[PDB]
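Engineer: Sending over a structure as structure tokens; questions will come in a sec.
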Amino acid sequence: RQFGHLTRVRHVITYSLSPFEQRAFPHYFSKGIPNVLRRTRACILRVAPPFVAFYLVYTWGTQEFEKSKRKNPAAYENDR
Amino acid sequence: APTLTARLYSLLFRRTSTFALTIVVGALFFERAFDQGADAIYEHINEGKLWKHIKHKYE
Amino acid sequence: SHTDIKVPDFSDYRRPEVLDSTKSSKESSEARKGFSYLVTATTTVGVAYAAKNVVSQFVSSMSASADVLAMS
Amino acid sequence: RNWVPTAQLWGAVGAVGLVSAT
Amino acid sequence: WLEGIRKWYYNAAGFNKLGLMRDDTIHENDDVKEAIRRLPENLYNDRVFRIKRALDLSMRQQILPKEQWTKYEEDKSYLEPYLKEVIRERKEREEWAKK
Amino acid sequence: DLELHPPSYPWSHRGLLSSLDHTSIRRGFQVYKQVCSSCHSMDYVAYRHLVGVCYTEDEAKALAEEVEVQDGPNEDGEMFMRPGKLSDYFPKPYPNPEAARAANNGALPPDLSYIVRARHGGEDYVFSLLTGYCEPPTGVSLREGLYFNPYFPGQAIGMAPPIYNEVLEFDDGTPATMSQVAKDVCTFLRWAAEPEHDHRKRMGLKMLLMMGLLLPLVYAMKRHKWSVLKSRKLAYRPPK
Amino acid sequence: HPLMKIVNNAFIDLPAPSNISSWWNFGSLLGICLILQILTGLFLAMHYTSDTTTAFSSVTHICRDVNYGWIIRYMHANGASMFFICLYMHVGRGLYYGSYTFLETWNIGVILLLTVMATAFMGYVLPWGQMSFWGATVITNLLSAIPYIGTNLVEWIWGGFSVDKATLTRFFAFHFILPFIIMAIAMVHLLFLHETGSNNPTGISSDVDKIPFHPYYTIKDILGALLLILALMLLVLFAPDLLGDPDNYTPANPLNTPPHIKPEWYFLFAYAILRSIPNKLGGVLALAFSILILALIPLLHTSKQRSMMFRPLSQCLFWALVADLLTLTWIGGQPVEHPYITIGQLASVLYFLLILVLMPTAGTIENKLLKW
Amino acid sequence: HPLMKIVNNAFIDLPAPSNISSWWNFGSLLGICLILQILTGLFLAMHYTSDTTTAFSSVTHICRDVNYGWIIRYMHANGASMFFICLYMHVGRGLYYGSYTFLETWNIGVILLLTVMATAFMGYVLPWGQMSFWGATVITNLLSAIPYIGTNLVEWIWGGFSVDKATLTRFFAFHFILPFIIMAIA
Ligand code: HEC
Ligand code: HEM
Ligand code: HEM
Ligand code: HEM
Ligand SMILES: CC1=C(c2ccc(Oc3ccccc3)cc2)C(=O)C2CCCCC2=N1
Ligand SMILES: CC1=C(c2ccc(Oc3ccccc3)cc2)C(=O)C2CCCCC2=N1
């Protein structure tokens, strides 16, 4: 496991450019924000709904905890 | 014409020897500059509430 | 042939100072280096400011405390 | 010969350093 | 019948957006490594580039233009016939070792 | 057996870079000294801690000197009293917790050094506990030694209302109203629990500024270096 | 030269994959957390004393009187949490990208988790506040649920018939040292990783496209270190008491239990799985299996694809397992009353069902869809 | 097997010379001493407390009341000496047989010596007897002889203007960790 003994690669050509010759942030807001959005659209459907379902169970459970904490109308009413 | 940033490179930080001397001296000045500035910003943010503002009062 | 191989266009990724393919880069080279190496140096200065304070605080805890200085 | 200006400059770099934290 | 949802899952998998065929994404093991070793020069050197390009895409967090995406109909199962034989030979060796 | 959470009183020292009100601390100490000191412990503060916060060294020394505290043993092999000093911690009201529960209806008045950090809500809770005393509603029949305050968990606190309009008089000539007292002492009990509070927020500012400086500079170096790979272009060229 | 060559093959020209996302940055951060906990911790122990008479006074002595003692304390106390955040990212990454296929690396991992859990638990006892004492008294007593020797095991652990001065002083000894065992284990964690190489997000052998660790991942891990430092110092300087419990500023008292009794946030999911089961032994075994099931994950793997990148069903169930853990973490924080008992019960079953039943079935279906 | 292979090349089939006398046995003994000091030490620290009020009481509490606490203490206290006997044999062996020609091994050695000296010195302070206190007060104050900054260096080391509770508690912290740095160096 070293550079030279990794694997057999053939017929590939890699064109590169010096970091001083090229830019650091090439088309960052131009090409990026769309690419970021595309990536968000790809994942969102798989990622979000469980956290939404958590939020629903969270607020509901806290709501129902506050309901059960509070008074009830059958506590000695219509019973003097 | 020699430019703005190239003039720094050429004479100040081409060598790694002077690179460090620049950083060290720059950091020495930066410390004085930044602390002093951010102190004053925090002290203006919190005007009259700190001890140094109400020290003349009881002294 | 291998002469069919031309290098693809990096005009998209290049800096403004090297876009003209009829122009010698050497005049811009020192500026291009000076810009990037400035970022690095500025970072090192900014860390050096932090590192000094972090270390100095730990050193100061190891030094004599307030309650010992009080009752000395 | 050639490391005299370098070692002097590094000698300066190191010197201010001891001033740097202390 | 469900070739539809198979084709949906293919597109939903997303390796085709990187220009990979199904058998480029197979998890290597002793059988797959061996099947990949048995591959002739062309199919090996192709999967090399397909993977080399797909990783380069994965670095940049991008995918290919929509026409260059791999097609469910044109998704060749290049590795299977070899991998089937490697597995069948291993099963034979195990069945012989059983006795 | 129901909760009443405190509201959001906008303190002088609320925001991310907002420091303590040292004059309000100054008054808040006087509220402890005059009112809370007779019943409540504050074990982890001494008169030197006041120096440079709310008082001068000479002023703080005078206040230490006001009270008298134990010291010894002497040459005879016994203890004696002496006027207090900067290095003396604040006098504890009773010698132990059992003397407190003896003196106050089987209830321990807790230590006020960390009380802000010790309770949920902090100054908002302490303020609402002090100022929020009120009459017990119909049904709530409390027993001996107890008072009704709603913000307290059990609704039946064992503490007599401690502060009321002009219970003390402030040296700077401030109107000593009940809520002004509560404001000042809560601003002090913050400082007792968190004396680092001002210095810490200044470090906070400086950290945010410095992180604001560095994160893009480092990210720029990362981008500058990775550029080589991020722009690269792979060409496959097999033979026939 | 024999050392530099180790550091070369470790950190300089180790062939890393080209396409590694920011989810691999957490490994280096966990070391930075471990070193931060060690350096801060050492400086705390320089002033801290492990006697029940002085333990509280000493911690407050640090904050108040030791010069910059407060900033060292809260860096330790919140760094402990940042270590755990980083851990749960570092574990989940491997679950998602199939990195558990490096069996030994992963299983050493599983050990590293457990040692840190023990370290942080014993660390929390040290300041000797109410929640520290009562946390120990609750959590340790669980072992008495063991069939035949638990009641003895607990008294031996404590050094008596309850949590006491005997327990506190040894808990300090165990805290100060186990971090070094963790660092030793961590070097073997790395040792097996170089044997096996590193994984990438596709789950495809990246031997065809490798790059040298330096300068690429050096500057990337440096960038990530600042984000960890930022996240620490935001907590330290603006919200040091946020993640911490208030009751631990009340000095410990064995004659008075605080009402809402709980561990720290990083055990609440496991605390919720324990509370789910009513039987004591069952609660302990579920609590144990909640952590140790990590060791069965590489055996439960089914899909012919290694990574979840190309696996929708698995991705959804994975992101369900995260949400389900965040549900259990929430429930563990709340008291054991309706409706939280039933939510905790379902969440706890769902946890083991996702791992044991569903995610394997998902992988098996995913294969059948692709003609595998 | 990438661990077993390390242990093979370390301890199983490492080619040793054929004619090695008992003067080479001290290396392995120094490790046994280091492990003995660590294991005994850990069990002492389980009961020991580093406050000047309790430090003496805690050591005597170990000897008297902790079950088999005395045997653990004196194994630590005399093992400390046995470590040093073994060291002075291990150093002298190299002086005699010219083993210092393995420069780096030797120079790491020289470090290992100094770290143990510091470890054992700080260890001796811990029980807080007269000779422990006064040993520290004498030996530490030597640094004040340094030309321009010694007087400051000493007060920083102590954490005050003398040997005190500040010094004792940090000396425990340093004592209980530096052994692991020693093992790492080793
Ligand atoms: C006696 C003569 C008292 C004076 C004067 C003050 N306090 Fe007090 N306090 C007292 C007792 C007996 C108790 C225990 C009450 C109980 O039933 O538990 C207390 C309690 C407090 C608390 C704690 C409330 C809680 O949540 O447990 C606080 C925050 C408190 N006291 C504050 C306080 C302040 C700010 C005072 C003066 C400025 C003050 N107290 C005076 C007895 C007495
Ligand atoms: C993985 C490493 C570590 C973790 C996760 C960890 C965790 C913790 C935690 C959670 C606390 C309680 C913090 C509080 O609320 O007050 C604590 C306290 C403490 N830790 Fe650690 N710790 C670690 C390493 C160390 C090390 C290596 C030392 C000493 C060398 C140390 C010394 C202490 C001391 C003295 C305290 C008590 C002071 C205090 O409460 O802040 N810790 N630790
Ligand atoms: C102290 C805690 C830990 C440290 C210091 C640590 C260290 C490391 C480091 C440095 C890496 C390489 C960097 C990376 O790829 O992220 C790594 C990778 C890994 N660790 Fe950990 N680790 C810790 C905890 C764990 C835990 C708890 C597990 C599992 C339960 C685990 C399993 C792995 C795996 C599977 C990988 C391979 C990553 C890959 O897919 O490339 N580790 N670890
Ligand atoms: C090279 C390793 C070590 C050496 C040479 C060493 C040496 C010493 C010495 C000379 C003493 C004073 C003994 C006496 O007369 O009472 C001592 C005390 C002590 N050492 Fe160590 N020690 C070592 C490692 C450790 C370790 C690793 C720990 C904990 C992990 C530890 C914990 C203690 C404690 C608690 C005491 C105080 C109790 C006592 O005085 O016996 N030591 N050590
Ligand atoms: C070995 C290794 C490390 C790494 C680097 C330094 C380490 O050690 C450190 C420990 C603490 C602080 C700094 C470095 C540990 C692991 C990584 O990050 C990575 C990140 C992704 C490529 C694979 C990889 N491999
Ligand atoms: C490697 C080695 C060790 C040795 C043995 C055990 C070691 O580790 C320990 C194992 C157990 C306890 C203590 C140390 C370390 C080195 C020796 O003694 C010798 C003795 C002379 C032959 C050469 C030699 N080589």
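Chain G uses Swiss-Prot numbers throughout; the residues present, in order, are 8-379.
Header says: X-ray crystallography, 3.5 Å.
In case you wondered, yes, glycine gets a Cβ from its N, Cα and C as well.
Pulled the feature table from Swiss-Prot, pasting it below:
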BINDING   G:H83, G:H182  heme b b562 binding site
VARIANT   G:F90 to V  In strain: 65, 66 and D
BINDING   G:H97, G:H196  heme b b566 binding site
BINDING   G:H201  ubiquinone binding site
Engineer: Please report the DSSP secondary structure of G:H182 (heme b b562 binding site), reduced to three states.
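Structural biologist: DSSP assigns G:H182 (heme b b562 binding site) to helix.
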Engineer: Rank aside, I only need the closest one: which of the recorded positions G:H83, G:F90, G:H182 has its C-alpha nearest to that of G:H97 (heme b b566 binding site)?
Structural biologist: G:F90
Engineer: Provide the number of Cβ atoms within 10 Å of the Cβ of G:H83 (heme b b562 binding site), excluding the reference atom itself.
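Structural biologist: So the number of other Cβ atoms within 10 Å of G:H83 (heme b b562 binding site) is 21.
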Engineer: Take the C-alpha atoms of G:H83 (heme b b562 binding site) and G:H196 (heme b b566 binding site) and report the distance between them in angstrom, rounded.
Structural biologist: 24
Engineer: Where the distance is taken from Cα to Cα, which of the recorded positions G:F90, G:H196, G:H201 turns out closest to G:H182 (heme b b562 binding site)?
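Structural biologist: Spatially nearest to G:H182 (heme b b562 binding site) by Cα position is G:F90.
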Engineer: Under 8 Å Cβ-Cβ to anything in chain A: which of these recorded positions pass, G:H83, G:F90, G:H182, G:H196, G:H201?
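Structural biologist: From G:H83, G:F90, G:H182, G:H196, G:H201, flagged as close to A: G:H201.
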Engineer: Taking the Cβ of G:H201 (ubiquinone binding site) as the reference point, list residues of the same chain whose Cβ is under 8 angstroms away and which are at least six residues distant in sequence.
Structural biologist: G:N16, G:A17, G:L21
Engineer: Cα-Cα, whole number of Å: G:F90 (variant position) versus G:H196 (heme b b566 binding site)?
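Structural biologist: That separation, Cα to Cα, works out to 17 Å.
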Engineer: Near ligand 2, which of the binding-site residues show up if the criterion is a Cβ under 6 Å from one of its atoms? Options: G:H83, G:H97, G:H182, G:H196, G:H201.
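Structural biologist: Result: G:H83, G:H182.
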Engineer: Compile a sequence-ordered list of residues in the same chain as G:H196 (heme b b566 binding site), six or more apart from it, whose Cβ lies below 8 A from its Cβ; state 'none' when nothing qualifies.
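Structural biologist: Looking at Cβ-Cβ distances below 8 Å from G:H196 (heme b b566 binding site), excluding near sequence neighbours, one finds G:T112, G:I115, G:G116, G:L119.
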Engineer: Where the criterion is a Cβ under 6 Å from an atom of ligand 3, which of the binding-site residues G:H83, G:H182, G:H196 meet it?
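Structural biologist: G:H196, by Cβ distance under 6 Å.
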Engineer: I'd like the Cβ neighbour count for G:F90 (variant position), meaning other Cβ atoms within 10 Å of its Cβ, all protein chains included.
Structural biologist: 22
Engineer: Near G:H182 (heme b b562 binding site), how many other Cβ atoms are within 10 Å of its Cβ?
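Structural biologist: For G:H182 (heme b b562 binding site), the count of other Cβ atoms within 10 Å is 22.
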Engineer: What is the number of other Cβ atoms found within 10 Å of the Cβ of G:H97 (heme b b566 binding site)?
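Structural biologist: The answer is 20.
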